[PDB]
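Participant: After the structure tokens below, expect a handful of questions from me.
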Amino acid sequence: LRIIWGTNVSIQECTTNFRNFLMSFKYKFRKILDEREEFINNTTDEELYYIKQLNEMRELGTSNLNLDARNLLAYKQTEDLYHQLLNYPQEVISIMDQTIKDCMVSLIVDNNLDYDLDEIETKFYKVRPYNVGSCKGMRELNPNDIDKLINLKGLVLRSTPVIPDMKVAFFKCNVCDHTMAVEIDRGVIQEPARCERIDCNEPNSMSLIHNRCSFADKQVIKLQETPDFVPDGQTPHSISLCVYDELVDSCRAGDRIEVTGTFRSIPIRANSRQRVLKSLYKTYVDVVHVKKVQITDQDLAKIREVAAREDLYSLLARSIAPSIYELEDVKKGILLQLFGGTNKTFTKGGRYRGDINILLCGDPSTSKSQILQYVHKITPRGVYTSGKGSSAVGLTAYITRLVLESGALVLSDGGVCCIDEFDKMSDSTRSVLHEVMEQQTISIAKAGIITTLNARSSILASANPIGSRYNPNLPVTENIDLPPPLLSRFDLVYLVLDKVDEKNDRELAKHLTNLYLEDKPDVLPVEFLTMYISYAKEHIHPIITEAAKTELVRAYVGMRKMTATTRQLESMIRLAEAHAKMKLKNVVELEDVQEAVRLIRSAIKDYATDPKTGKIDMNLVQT
Amino acid sequence: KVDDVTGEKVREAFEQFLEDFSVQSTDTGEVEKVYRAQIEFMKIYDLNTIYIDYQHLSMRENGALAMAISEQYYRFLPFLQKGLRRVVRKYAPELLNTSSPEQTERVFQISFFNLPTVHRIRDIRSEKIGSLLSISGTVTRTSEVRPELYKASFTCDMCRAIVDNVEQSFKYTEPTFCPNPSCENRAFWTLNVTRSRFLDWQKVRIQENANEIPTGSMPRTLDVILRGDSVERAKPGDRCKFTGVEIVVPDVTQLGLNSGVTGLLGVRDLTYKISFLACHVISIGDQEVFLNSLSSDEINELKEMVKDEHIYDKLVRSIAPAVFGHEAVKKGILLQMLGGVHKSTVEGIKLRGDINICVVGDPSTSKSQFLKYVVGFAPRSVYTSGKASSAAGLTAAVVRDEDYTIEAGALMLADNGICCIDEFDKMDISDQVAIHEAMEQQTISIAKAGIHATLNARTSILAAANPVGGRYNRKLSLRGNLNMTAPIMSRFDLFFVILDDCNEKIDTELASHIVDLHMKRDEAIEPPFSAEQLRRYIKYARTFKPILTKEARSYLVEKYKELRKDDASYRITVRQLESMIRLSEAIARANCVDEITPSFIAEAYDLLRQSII
């Protein structure tokens, strides 16, 4: 038999265990390993999971086949093979790739569906085990763990450009015009000492030609250690993850990705020309699988029922921060911002941007930043920042030599942005934010490097009052202390002030004391509400209608009677489109525009605000 | 020596395609052996390059030739050149030679255009190397034309034996053995420039379109090699489509002249750098001469518009169709785009022919929208936001090139055209003073890094700004509302004032216009003239050079006296008179009148008085 070196386990036996997993292993085995028999379905269980997966790979036309170490453990012989893989991940992965190819050929013949066995041979099946082990940081990874299968979660610090890889060397003889191809094993090309052609009779006549040499796609992605894995006292250590073929560019940089792989250690040459290599070995992880960290039909039905409920707007507001008290209007504005307005692009007038930015000002103990962290959790992509920690250059763009790097707002783009101590945030940073928010995109010019980075990020800001506690005598805008251009740029302005009464104090103290009374203590689940916002954006594309247009023109003229920025009217339209997404209405309606204007009026306590100078009586706040 | 049967078949097929393409699309469906007739034309001009549409190859041989070319261009290129040489020897033997000194064989270039698919620089892959491909992108830079050693001739010092036209790899190469069998020399090879043949060489760096990037990320850059006629066939900063074979560049140091191949190099590793070779380059980015450049229908449309007596008002209305109101700003933009005749005194003082304006107004007035429309309309124009910009970098750039060199500035992108400036108030007053320093005198120059360089800096300037306090203050003087140099304000032709109108009718009209725009996209706008037609009219007017009349000069005298009376000081000056002359020339251009008129001078004085406010 053929045995992997040092394992005393046959490579044929590993392939046979993988074949028993691919066929003659029921999905019932994986479901039983998962237990939860009430959750498992008997018919899909009786069907063979890996047989269905190989047939699905044939239907896709792709050689790659996702692998589950849990399913490998579910099958008994495949569990033994998975332990052998944990010992020798690369060898067992090659064995499983060959087994997947052979099982695909056998499955094509068995199903009798049209397919080419030669096409299956040309295809190189891929085994991508996952759930082999608990996710761990790069700092947790060890040289003993090198050459052992593991599943790792990490946030991509950056993704490197695709790196050419010498899949096979090609030798072309300059003396005799001979053509040859030499496979590259272990990353080293093989060169015959004499000419491949005996008639040439020229020693070392063969010459490698790089263009003729076969190249396989390869890439690397820097991966930061997971925030839980990182030590509390120090920033996480980062190790780049090797990737190739379909795994290359599987996940974009700046988004969390879970890549199962085998850790690798390689000697580092003391000098590139010198054969000598330092006793220390550089360490990198080669990913057997790449994964992240879209609405299911049942989730979409649940979102539809929720959106049908009239209580759902306030329900999602409360669901953003279920434990928090008395900031439901700010949470509703944040939920509208998470839904976002629809974006319209035109040849003239540029492109109206649907993304909504929300500014919130609260006196200390407003729980505004607790709600902001709640919004960061609720957002599908979360960016949280402190005003003292915020920098304008970091928010817009950085340069490394000389190539531009994504700003903090650019990384926020594609998700909601959370800002704490927004009053403490620098006015210069806010001035940088003004242009980026007005354009919904960032443009940067600098010596050497000048480029524009997308900044289409919904922005949430939690701000202190300009006074240490919010002053009713102070104007609400002054208490928020936001610059007027940034306030116009923001779609929504939120004002929250504490109101004191004996019964209200009893209620607040009772809430805090109940959370304390538990030793560990209508709201949608936060993940379900993120999915609801995603489904609202996906299946709802609100646009200005006639009724919404009557409401919008009335609101614009009335706010001009009250001065109305044209951007505020666009922000009201975006909030109206956000409300239609919150209601899962395909187009903006008069009720949506009315709710958007009502949400803006309630957010800044404009109804509470006194008619003159914009100041709000404290009793008027919180009605 | 072994020979590729597929290569020889491809050479025969290419010769057959060239000699008997027999498809002529000229004036009718006809047969003229258009490739052979093009060979005859290249013989008439002694040309060395041939351009072939990829669709012609796709039609020829049922696309077998096109398929072979696309699949293995790198392999069949010598065979294609041999077939072209065979067709040349058959039809134009003079073209076969370089064509008194003995004529060497002429180099033959084959260009392929109109490829079915165009890929972004990010779309390129290592697997795509070695195959013909069309790439869409913008040329960030272009290397100087160089004589790449396509063919090398060496002489052996030991026995005086000489080699000729030796092919060279990516690194410089010498003959493996002495051509003389008796001499065993493998060194002492001395090149001869005359006997060796050098092709023109130029590397043009390219990058993906910033608009093409979805997430706004940095566009992927690709090196495009231009050789022969392809050298200087494109310009830096201009979008272009390149067609040719993708290539991989080995490390010259590893050859001896990240992971790397080894064991071939020998022990040394070899890292591969991706690149592109472009067989074909295409750029995707007097009144009588302009009329000839225009098609017959375009000439007829421009003639009708010029014949219209209301052409001036129609163009002013057509400016910024989406924008409602700001008709004075529209008229100023039209006058600036039309421009004025340059003039220089016998004493040597040179006046500026281009119009320059600065706009100050409250936010949410679509001044930035006007800047965007102007940047889109004006050829050779660049738009930028003032706050996120470098003052010196906009005017000029300097960098070291592999030695100190000079890089083109942002102002040069606006040269011979309008320059739009957004967030002008947010921009540095130092940058504003620099613009004033390079506005009337122009002539941007470099004196740093030990290298002195000159720049013409001939452009029109347009600006948008927010007045002090965030809104225009009518009580506040026109000068000082936007802090800028007084001489610069004087040299500026006009200072537009934008103020919000509380009129309910105007509010309802603007609201209805914005709502109709959002509902109906471009259909809501109804400009009197199309953008392309207005651009053609602007080009024709620029070809025209208005001349001052004697009555026009008397009217200008009276108008300057009236402006001085209005000063009765800082607001009006001889610079205001110069602005009046420039606006009169622009008005004569807009009205298509050959000469300046007293009515045109009156309109110029009215615009200046509107700036006075």
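The numbering of chain A matches Swiss-Prot: 177-469, 500-607, 614-733, 740-780, 792-852, in order.
For this deposited structure, the header notes the method as electron microscopy, 7.4 Å.
Cβ coordinates are placed from backbone N, Cα and C, and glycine is handled just like the others.
Sharing the feature lines straight out of Swiss-Prot:
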BINDING   A:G568, A:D569, A:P570, A:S571, A:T572, A:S573, A:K574, A:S575  ATP binding site
MUTAGEN   A:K574 to A  Loss of MCM2-7 complex helicase activity
Participant: Three states by DSSP: which one describes A:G568 (ATP binding site)?
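Facilitator: Assignment for A:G568 (ATP binding site) reads strand.
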Participant: Quick one, of the binding-site residues A:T572, A:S573, which Cβ has the fewest other Cβ within 10 Å?
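Facilitator: Least crowded of the binding-site residues A:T572, A:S573, by Cβ count within 10 Å, is A:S573.
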Participant: For the recorded ATP site formed by A:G568, A:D569, A:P570, A:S571, A:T572, A:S573, A:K574, A:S575, which further same-chain residues have Cβ atoms within 8 Å of the site's Cβ center?
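Facilitator: Same chain, not in A:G568, A:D569, A:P570, A:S571, A:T572, A:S573, A:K574, A:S575, Cβ within 8 Å: A:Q576, A:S674, A:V708.
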Participant: Per 10 Å Cβ neighbour count, which of the binding-site residues A:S571, A:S575 ranks highest?
Facilitator: A:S575
Participant: How many other Cβ atoms sit within 10 Å of the Cβ of A:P570 (ATP binding site)?
Facilitator: 13
Participant: So for A:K574 (mutagenesis position), how many other CB atoms are inside 10 Å of its CB?
Facilitator: 25
Participant: If we count other C-beta atoms within 10 Å, could you say which of the binding-site residues A:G568, A:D569 has the fewest?
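Facilitator: With the binding-site residues A:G568, A:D569, fewest surrounding Cβ atoms within 10 Å: A:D569.
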